[PDB]
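In what follows, a structure is listed as structure tokens, so that the remarks can point back to it.
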Amino acid sequence: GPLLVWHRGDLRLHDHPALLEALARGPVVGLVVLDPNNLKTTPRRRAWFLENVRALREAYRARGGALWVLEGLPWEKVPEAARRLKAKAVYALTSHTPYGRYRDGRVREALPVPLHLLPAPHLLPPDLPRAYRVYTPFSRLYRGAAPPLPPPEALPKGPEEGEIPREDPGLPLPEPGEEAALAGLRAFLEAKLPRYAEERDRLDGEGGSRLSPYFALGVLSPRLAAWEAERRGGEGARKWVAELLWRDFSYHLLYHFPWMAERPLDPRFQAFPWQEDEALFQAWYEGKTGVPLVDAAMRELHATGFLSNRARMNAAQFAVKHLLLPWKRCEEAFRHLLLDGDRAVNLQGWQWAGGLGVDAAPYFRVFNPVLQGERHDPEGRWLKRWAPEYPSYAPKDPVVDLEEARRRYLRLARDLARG
Ligand SMILES: Cc1cc2nc3c(=O)[nH]c(=O)nc-3n(C[C@H](O)[C@H](O)[C@H](O)COP(=O)(O)OP(=O)(O)OC[C@H]3O[C@@H](n4cnc5c(N)ncnc54)[C@H](O)[C@@H]3O)c2cc1C
Ligand SMILES: O=c1nc2n(C[C@@H](O)[C@H](O)[C@@H](O)CO)c3cc(O)ccc3cc-2c(=O)[nH]1
Ligand SMILES: [Cl-]
Ligand SMILES: [Cl-]
Ligand SMILES: [Cl-]
């Protein structure tokens, strides 16, 4: 009887504890379940996930192995596959999310064989006992990456079942699959890493790796990435690994503070008088604010499914601080546009950019959207690609009065934080 390897947000063969744990015991068959709880999302994200599942199947086939893909609720389909295959047990990487725990609990109940869950590779795990709200103390627990696990060589023969739907992303996807991811990683470490510290705050994000869409789906292990960067070493290297660690900090935060999906981490802000306003929400959402930087960011996001960190923090903070828009709606609309959209990481980013309690980032830091563009888009090349409407970073009939909006937020936030 084979062992089932159930891939979720780990669509790869390299550094995959569940895959190896299973293969060491006997023949394996891989499984992906196309779960409506994750797939009732935007076309771009459905297609990014589907095409990486397709790539993983190709990877299994190229090694002579079998990847099943079934559609439906995991607690129906996983036991289905285990019965049809006569599997002895199912292996998967632990998910520490509320839905991960719910789903895996229901799967374990419905399976008449063990579900063996192994820790996913991390730089630091999300579920350490100590809760940290601040990145520095959390980051000090990291002492360098453990070595990643090899991929299998050839995989054991088995029967393949199930179809992988072809869906329209509506935009150009990156090349899916771990072969493309690993090529991307090795090029970045070679060419860009040396100046990463000096170039990671560009509005165009061209100093960075552009690997988040692979990290989000586990197509690339963060442990392997951290290990490879550390073997490279030099100055870029420490700073880039620090950013990998921000990803793990985000999982840590949502794990210890699950209620931050509902309300600010900082309790002083839980009564902030946000101002719902359909028109303003839409102006922001569609990048029609009259603020060049913000409009460029949101138009790039709509068209591509990616945005640099420096653009994300400007676009997100503008909504929260300059527009006073309810953050939850904005957060969710933002995640749905992102190929790398990842609930914990996006929540972290929004609560950080919004001055809502992450990393004790102070309320009083308010981006000046013309200075931000001046500092992070040299000859204005980025503004020109994405909103050439605008001759400069100067706001052009902005949907709000920018200085008043600034003064208004700071007044409100000064009352709240210091009262
Ligand atoms: C408002 C806001 C929302 C965000 N939403 C998401 C999201 O849903 N999914 C997502 O993957 N990232 C999100 N980010 C984090 C970050 O901006 C992206 O991961 C980054 O832009 C990816 O570009 P890159 O791969 O070139 O990063 P690099 O600079 O090359 O960094 C390497 C990797 O480290 C991680 N990383 C880098 N910066 C951060 C960060 N600020 N926080 C957490 N991890 C980080 C990512 O996994 C990234 O691929 C958000 C940031 C903000 C401020
Ligand atoms: O196991 C799945 N994971 C999917 N995930 C990956 C996870 O959400 C996965 O369940 C883990 O994130 C939790 O173990 C997706 C992620 C996206 O960004 C977009 C689409 C999906 C779709 C699925 C899916 O159908 N099945
Ligand atoms: Cl979603
Ligand atoms: Cl177990
Ligand atoms: Cl190891």
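All residue numbers given for chain A refer to Swiss-Prot; the residues shown span 2-420 in order.
Determination method: X-ray crystallography, 2.0 Å.
Each Cβ is built from the backbone N, Cα and C atoms, and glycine gets one as well.
DSSP assignment over the domain 'Photolyase/cryptochrome alpha/beta' (2-124) gives 56 helix, 26 strand, 41 coil. The domain 'Photolyase/cryptochrome alpha/beta' annotation in Swiss-Prot covers 2-124.
In this structure, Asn310 (FAD binding site) is part of a helix by DSSP. There are 19 other CB atoms within 10 A of the CB of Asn310 (FAD binding site), with all protein chains counted. Residues or ranges marked as FAD binding site in Swiss-Prot: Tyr197, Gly209, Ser210, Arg211, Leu212, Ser213, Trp241, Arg248, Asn310, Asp341, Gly342, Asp343.
A mutagenesis experiment is reported in Swiss-Prot for this position, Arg201 to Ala, and the note states: Reduces CPD repair activity by 20%. In the three-state DSSP scheme, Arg201 (mutagenesis position) is classed as coil. Sequence-distant neighbours of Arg201 (mutagenesis position) (same chain, six or more apart, CB under 8 Å from its CB) are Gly208, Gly209, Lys240, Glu244, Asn310, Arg311, listed in sequence order.
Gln373 (DNA binding site) carries a helical DSSP state (H, G or I). Spatially close to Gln373 (DNA binding site) yet at least six residues away along the chain are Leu204, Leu294, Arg311, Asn315, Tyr394, judged by Cβ distances under 8 angstroms. Positions annotated as DNA binding site by Swiss-Prot: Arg201, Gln373.
Packing around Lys240 (mutagenesis position) is summarised by its Cβ count: 14 other Cβ atoms lie within 10 angstroms of its Cβ, all protein chains included. For the mutagenesis of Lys240 to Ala, Swiss-Prot gives this note: Reduces CPD repair activity by 20%. The structure shown keeps the original residue.
Remark: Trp247 (mutagenesis position) has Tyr136, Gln349 as non-local neighbours, by Cβ distance under 8 Å and separation of at least 6 in sequence. Under its mutagenesis entries, Swiss-Prot includes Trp247 to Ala with the note: Reduces CPD repair activity by 20%.
Quoted from Swiss-Prot, the note on the mutagenesis of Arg311 to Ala is: Strongly reduces interaction with DNA.
Take the CB of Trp353 (mutagenesis position) and look out to 10 A: across all protein chains shown you find 22 other CB atoms. Secondary structure at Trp353 (mutagenesis position), as computed by DSSP, is helix. Among the mutagenesis entries in Swiss-Prot is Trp353 to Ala, noted as: Strongly reduces interaction with DNA. Reduces CPD repair activity by 80%.
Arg366 to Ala appears in Swiss-Prot as a mutagenesis experiment; the accompanying note says: Strongly reduces interaction with DNA. Summarising the environment of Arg366 (mutagenesis position), the number of other Cβ atoms within 10 Å of its Cβ, over all protein chains shown, is 10.
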What residues, ordered by sequence, lie under 8 A Cβ-to-Cβ from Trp241 (FAD binding site) and sit at least six positions away in the same chain? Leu194, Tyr197, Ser210, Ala230
Nearest to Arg366 (mutagenesis position) by Cα distance: which of the recorded positions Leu212, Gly342, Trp353 is it? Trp353
Taking only the recorded positions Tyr197, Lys240, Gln373, which have a CB closer than 6 angstroms to any atom that belongs to ligand 1? none
For the recorded positions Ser210, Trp247, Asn310, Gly342, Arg366, which residues place their CB under 6 A from an atom of ligand 5? none
Round to the nearest Å and give the CA-to-CA distance linking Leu212 (FAD binding site) with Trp353 (mutagenesis position). 21
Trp353 (mutagenesis position) to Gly342 (FAD binding site), Cα to Cα, whole Å, comes out at 16
Give the maximum pairwise CA distance in Å, whole number, for the residues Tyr197, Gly209, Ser210, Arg211, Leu212, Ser213, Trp241, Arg248, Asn310, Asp341, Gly342, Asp343 listed as binding FAD. 23
